[PDB]
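Input: a single structure, listed below in structure tokens.
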Amino acid sequence: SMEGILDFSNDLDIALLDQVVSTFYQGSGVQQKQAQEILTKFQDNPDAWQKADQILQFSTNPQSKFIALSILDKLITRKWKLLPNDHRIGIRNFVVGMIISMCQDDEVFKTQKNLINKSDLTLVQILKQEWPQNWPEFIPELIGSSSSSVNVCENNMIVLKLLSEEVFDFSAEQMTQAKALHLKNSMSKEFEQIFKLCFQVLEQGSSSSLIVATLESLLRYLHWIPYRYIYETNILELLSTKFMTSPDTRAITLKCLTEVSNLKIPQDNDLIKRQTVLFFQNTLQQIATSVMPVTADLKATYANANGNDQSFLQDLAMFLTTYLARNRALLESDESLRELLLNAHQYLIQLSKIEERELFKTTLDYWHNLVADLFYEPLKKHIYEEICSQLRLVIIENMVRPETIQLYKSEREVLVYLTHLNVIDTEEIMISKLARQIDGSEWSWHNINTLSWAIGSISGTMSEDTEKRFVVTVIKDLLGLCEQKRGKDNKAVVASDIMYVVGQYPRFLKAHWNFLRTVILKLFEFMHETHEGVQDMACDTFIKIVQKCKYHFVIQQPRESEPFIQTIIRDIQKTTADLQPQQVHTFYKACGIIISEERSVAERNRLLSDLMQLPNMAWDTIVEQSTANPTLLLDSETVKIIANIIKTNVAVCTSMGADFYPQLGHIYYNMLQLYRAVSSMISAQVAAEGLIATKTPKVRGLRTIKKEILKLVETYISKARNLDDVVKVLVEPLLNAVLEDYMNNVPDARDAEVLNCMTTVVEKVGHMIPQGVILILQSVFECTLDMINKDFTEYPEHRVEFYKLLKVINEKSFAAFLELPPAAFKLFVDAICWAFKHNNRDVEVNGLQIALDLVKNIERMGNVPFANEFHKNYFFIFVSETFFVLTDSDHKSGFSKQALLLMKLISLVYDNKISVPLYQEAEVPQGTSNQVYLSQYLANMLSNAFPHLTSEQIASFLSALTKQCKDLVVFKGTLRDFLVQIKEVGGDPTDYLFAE
Amino acid sequence: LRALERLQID
Amino acid sequence: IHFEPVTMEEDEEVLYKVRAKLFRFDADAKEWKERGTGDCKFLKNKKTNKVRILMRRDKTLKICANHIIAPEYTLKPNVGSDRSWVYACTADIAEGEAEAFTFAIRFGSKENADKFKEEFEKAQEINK
Amino acid sequence: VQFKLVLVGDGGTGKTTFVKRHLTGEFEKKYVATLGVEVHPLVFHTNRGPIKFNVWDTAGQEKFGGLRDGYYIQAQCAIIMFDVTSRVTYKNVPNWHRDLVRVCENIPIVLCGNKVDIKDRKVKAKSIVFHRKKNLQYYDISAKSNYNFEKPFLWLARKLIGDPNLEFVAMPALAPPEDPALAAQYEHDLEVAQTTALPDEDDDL
Ligand SMILES: Nc1nc2c(ncn2[C@@H]2O[C@H](COP(=O)(O)OP(=O)(O)NP(=O)(O)O)[C@@H](O)[C@H]2O)c(=O)[nH]1
Ligand SMILES: [Mg+2]
């Protein structure tokens, strides 16, 4: 029944409209849904705009008049210039009239602000089309009609605000470069008249609604107007006094003054300097007397959230930080300005205590600006001693967990600066906070952690003798604090914090060996503590200390008979007996860091052998009984044992890289045999159970083995220094073990890690194995492409790794693509373009890079038959496929790299780098230049793809584009101009001369 | 800080 | 001188508590759908000794499972998991009217999953 | 006691998946573009009583935009969504905000960067500053991991009710209730359920 408005042969029944609209806005459930589909189909009728005047006149429903204006908006912005000039004048007239009649009925003006704002914006769309060339009197007549009515003057302020926004704030994406400049110039020409009106209203007006809308528009003007309108009038005085007193105007005025603090200002006129000081002085004065004194508890006020207090305190933070970052030097040398300077910073101290993460980040960035300046600028830091002293306490008390990573690093930076500025104050604050943990007055899990992080963050700022006294005092107090408590939970927290601080002071650990030893031995004791988190803490602290202090584990210390690494390896089974496998691997990885500090080859390899003794024996056993009867590999326990052995090798190899080679050779050949046996079992299970077998624990366990073997090989090869051995010992067994298995498994059983592993092989040694790269392509290219070329969705990992592999092959061993049969080289081209069309950034970016790199490979071949055949076969495929993703609105994330590729393609022809004609002997006169043919191909291509463009538009665009194919920034502007023009009818072809 | 050796969680 | 100065499960007992993720089977899409992640609690009513499963989502605390551990129910493994149980439920009231579901519940480890089957079968007897 | 919430942002940012998580607890992996708008009531239990959100989940893809800014009429709160793995979605935040506050001049608004569960994050924390001058609340969220997934509604509940101490609380859990002609019917549905593997078997839960 509701579907009747969709019949346009009959008149539009307004009453049926208002019922559909109401059922959508106030209705619910199925009725609401139905009305929605109707309203969308109605609004999307390309004729609905004709019935807009009916609705605006004879509807009583503001939602329906709003939809009417949306239908008009679509028409003005997309099809305006196609209309008979009659309709254009008509539409304009009954939008102007509808607005006047709404402003005159004080009742409608009061209650229909949403419909009035929509009408204003619709008017502003017309201005973007018609003004000032076809409407030169708009501004004068607007200024004239303002004095005849407060409601009309107020609404004119809203029209100008939206106009300023559309011209200066939001034009970059929505208009051509030429059209934007024209409107900016036009507004600039008549601004003197607009400012006059705006300043009179402000100085005389008493209607707060009129005032607020004038200040709202002023906020927009300050983005672009010249400073003289601000500094050569009284308006700073008004903003910083009169309008800071009223809470109505206060929020908008403050945002205006924030922008004023950013105006382009000559930094050498003394009077302007005094004006910048003065309006800051006034503003702080109004806040102290009308809002709150500098002593007020802003933390409590923000938490109470009365009225707009939270927004106001945010805006004050933004004002103070913006102004002071730019102008605080103005206040630092005059003694009469010292109180103002420090009161402004004291407000910031109070703002910095508010519990509000994002606001804290805003003030924290300012503090960084300040303490960095006090660290370098002569004679400044004494000014701020008392501000900085308070800041130390604020930052220490609001320290966040390290490893919210970004906020901790910012807090650490500010606190390190503040420690350099006064070490003594920092040390005293931290010890004092520590006593109130011991004396229980501020003791809490949160509070003791916060303080340990703060103590840990300043490592490196004290002298080593002060640090030594400081660290000692901190640990001593902490130890006593742990004893003081009972119950695992409490004692767990303090003991962790103790280890955190220790881990942060490696300079101290390096100089106190006996202490370092005791630390480590305690971490070991904690690797048997089953309390939740202790063991993870012990292991993370152990490796963290090792990364920093490794040299002290590898030399023989005085009073020790052996390097301590040997003592760790001897007891490693005991030490790790109660750890979970992840934690064991971290432990072995930490040991590998130490072992790589030993530069004597024989001793390094012996340490390596001893460290791997347990996994190597479990390995030998398993290889012995695994080969006996391949039944075991069905034993989930043996599969878990195998994967954990491999993971241990990955961990140690991650630490040792090139040094890991001897251990790799101990397992390499049997590990690849194991890869094959596991492969057969996976295949055998998928045959006996179907594809669902890949989801079962047993098969997932077997695939884990294969994946960790590939990760191990990848990890070693990406770090190897001896590439002769990589090529002549590692690569051939590896390719024989993995390539055929991948090609001949069903898609759901192929591991994408095989692709990632091959990408690394090509990366590091691709140049040395051209036959191996060919073998790789043969085995993975076509069968992987067929997995991923049916949709953009399936096999997401294979997709990504596929194009990482093609990318590296195209860089390092481009010969492999030359050897492809012509049929398969054509699939390679198809595959590149396929990548263009992904929204998945991982895929899309590599697809554009491969295309770019391929063109360069082809270019470097010179005038030879393969290059000539490539341009004949694929040049225009690349030009048109690139143009497609450039213009279809669904690949905006790749604009830049689409542009680059397009610019390279076009430049080849305008530099005569293509030796054969790109056309058929037939289709063009003999002797035609590729330049001429390219311009014809593109004109025809765009004419059929964008039939609503004129021949002249297309020709001016292509002339500009080809002319600018050496200037990427300009080329890109011309492309963006084109993307605007295809969205509408009637685009000015002269826009494309903007660069010229 | 040889009192570290007696650090216990209990 | 005297100065004048200025849920609905409280009647139950928690037998078992474990963290888990709960799925419901959409047969019309042959697709498992998540229903909630949180603490799964076996709650014993003191005034009847009947044991139910009550499970709430983290943060929002909305109920994603509320039903008796009926003695007829049977915990079945799922093909792709060694740490989950599948079983049909004829009357769950997490989202209004008692409704029937094929549930799946997964845990952090096979250990927690087996122990859950332990407690789940213990509770089944309690309900008789 | 219900409030209209409009949810806007670029296509693919996770708006519909985020709402769905709150409605049913499910995580939908497929991207099925919203067409125009979908309206869903969402109720939360607080210590001040239940609060009902009427969520207007709008479409971010332009060719599916439907009524566009007409969906915002009489909204009382809003969420702007972007994708921290896609810079373009954050570059478009000011455009959605513009189109929103022209219709809705003073409403609480939350800015959410979705998909922080993905390792290769492209919109870095320090680059996200648009909310400051616009007085928007900001949250990193993940509809996949549920990181901060409740924060946008908790903050809005507090603003809309005017109680900064409003908390979510546990809905009361009634006692749950207690034929052979369907034993073979549930056996069919159970055999299928067992042989359909559970998703995301590598997640901690
Ligand atoms: N990794 C990850 N993926 C997510 C997350 N949230 C949503 N997605 C996924 O992103 C894609 C888009 O989800 P969707 O809800 O449809 O986004 P949308 O904003 O509603 N799009 P539209 O505006 O067209 O309706 C889906 O594939 C979804 O699974 C997230 O938090 N993390
Ligand atoms: Mg959607």
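In order, the residues displayed for chain D correspond to 9-186, 190-216 in Swiss-Prot numbering, which applies throughout.
Per deposition record, X-ray crystallography, 2.3 Å.
Each residue, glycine too, has its Cβ placed from N, Cα and C.
Within its own chain, D:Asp18 (GTP binding site) has D:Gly68, D:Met89, D:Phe90, D:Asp91, D:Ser94, D:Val96, D:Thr97, D:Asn100, D:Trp104 as residues 6 or more apart in sequence whose C-beta sits under 8 angstroms from its own. Taken residue by residue with DSSP, D:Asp18 (GTP binding site) is part of neither helix nor strand, so it is coil. The GTP binding site annotation in Swiss-Prot covers D:18-25, D:36-42, D:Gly68, D:122-125, D:150-152 and is backed by experimental evidence.
Quoted from Swiss-Prot for the published mutagenesis D:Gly19 to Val: Blocks DNA replication; when associated with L-69. Within 10 Å of the C-beta of D:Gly19 (mutagenesis position) we count 19 further C-beta atoms, all protein chains included.
Taking Cβ-Cβ distances under 8 Å and a sequence separation of 6 or more, the neighbours of D:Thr24 (mutagenesis position) in its chain are D:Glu36, D:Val40, D:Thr42, D:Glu46, D:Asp65. In Swiss-Prot, the entry for mutagenesis D:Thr24 to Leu states: Has low binding affinity for GTP and GDP. Almost completely abolishes interaction with BIRC5. The structure shown retains the original residue.
For D:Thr24 to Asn, Swiss-Prot lists a mutagenesis experiment annotated as follows: Has low binding affinity for GTP and GDP. Decreases nuclear import of proteins and RNA. Stabilizes the interaction with RCC1. No effect on nuclear location during interphase. Loss of activity in triggering microtubule assembly at mitotic chromosomes.
Quoted from Swiss-Prot, the note on the mutagenesis of D:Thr25 to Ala is: Minor effect on the interaction with the alpha phosphate group of bound GTP. Of all Cβ atoms in the protein chains displayed, 21 besides its own lie within 10 Å of the Cβ of D:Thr25 (mutagenesis position).
Sequence-distant contacts of D:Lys37 (mutagenesis position), defined as residues of its own chain at least six apart whose C-beta falls under 8 angstroms from its C-beta, comprise D:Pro210. Among the sequence features in Swiss-Prot, the mutagenesis site D:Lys37 to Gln is noted as follows: Mimics acetylation; enhances the nuclear export of RELA/p65.
What Swiss-Prot notes for the published mutagenesis of D:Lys37 to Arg is this: Decreased acetylation.
Quoted from Swiss-Prot, the note on the mutagenesis of D:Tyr39 to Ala is: Abolishes steric hindrance that traps the essential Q-69 in an unreactive position, and causes slow GTP hydrolysis in wild-type. Loss of one hydrogen bond with the gamma phosphate group of bound GTP. In three-state terms derived from DSSP, D:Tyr39 (mutagenesis position) belongs to neither a helical nor a strand segment and is classed as coil. Cβ neighbour count for D:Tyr39 (mutagenesis position): 13 (other Cβ atoms within 10 Å of its Cβ, all protein chains included).
Taking the Cβ of D:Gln69 (mutagenesis position) as centre and 10 Å as the limit, one finds 14 other Cβ atoms among all the protein chains shown. For the mutagenesis result D:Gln69 to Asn, the note given in Swiss-Prot is Unable to hydrolyze GTP. Increases binding to BIRC5 and promotes exaggerated spindle formation.
What Swiss-Prot says about the mutagenesis result for D:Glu70 to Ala is this: Strongly decreases the relase of bound GDP. For D:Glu70 (mutagenesis position), the count of additional Cβ atoms within 10 Å of its Cβ stands at 11 [all protein chains shown].
Swiss-Prot lists D:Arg76 to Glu among its mutagenesis entries, and the accompanying note reads: Probable loss of interaction with NUTF2. Loss of transport to the nucleus. In the three-state DSSP scheme, D:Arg76 (mutagenesis position) falls into the helix class.
Its own atom aside, the Cβ of D:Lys134 (mutagenesis position) has 12 Cβ atoms within 10 angstroms in the protein chains shown. Experimental mutagenesis at this site is recorded by Swiss-Prot as D:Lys134 to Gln, annotated: Loss of normal mitotic chromosome segregation and defective mitotic spindle orientation.
Annotation of the published mutagenesis D:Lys134 to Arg in Swiss-Prot: Loss of normal mitotic chromosome segregation and formation of sister chromatid bridges; the original residue is retained in the structure shown. In three-state terms derived from DSSP, D:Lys134 (mutagenesis position) belongs to a helical segment.
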_Checking proximity to ligand 1 here: which recorded positions out of D:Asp18, D:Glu70, D:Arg76, D:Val124, D:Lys134 have their Cβ closer than 6 Å to it?_
none
*In the deposited model, 3 residues lying between D:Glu186 and D:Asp190 are absent; what is the Cα-Cα distance separating these two residues, in Å, to the nearest whole number?*
12
*Of D:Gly19, D:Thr24, D:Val40, D:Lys134, the recorded positions listed, which put a C-beta under 6 Å from ligand 2? Please answer none if none do.*
D:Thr24
_Set of same-chain residues at least 6 away whose C-beta sits under 8 angstroms from D:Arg76 (mutagenesis position)_ = D:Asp107
_Near D:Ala151 (GTP binding site) in space, meaning Cα within 10 angstroms, which of the mutagenesis positions do we find among D:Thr25, D:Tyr39, D:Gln69, D:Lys134?_
D:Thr25
*asked:* Going by DSSP, is D:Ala151 (GTP binding site) sitting in a helix, a strand, or coil?
replied: coil
*List which of the recorded positions D:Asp18, D:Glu70, D:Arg76, D:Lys134 have a Cβ under 8 Å from any Cβ of chain A, in sequence order, or say none.*
D:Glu70, D:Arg76, D:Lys134
*Enter the number of other CB atoms within 10 angstroms of the CB of D:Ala151 (GTP binding site).*
24
*Could you check the binding-site residues D:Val40, D:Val124 and say which one's CB has the most other CB atoms within 10 Å?*
D:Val124
*Which one is closest to D:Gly19 (mutagenesis position) in space, judged by CA to CA distance, out of the recorded positions D:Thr25, D:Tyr39, D:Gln69, D:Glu70, D:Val124?*
D:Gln69
*Based on Cα coordinates, which of the following recorded positions are within 10 Å of D:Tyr39 (mutagenesis position): D:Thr25, D:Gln69, D:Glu70, D:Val124, D:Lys134?*
D:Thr25
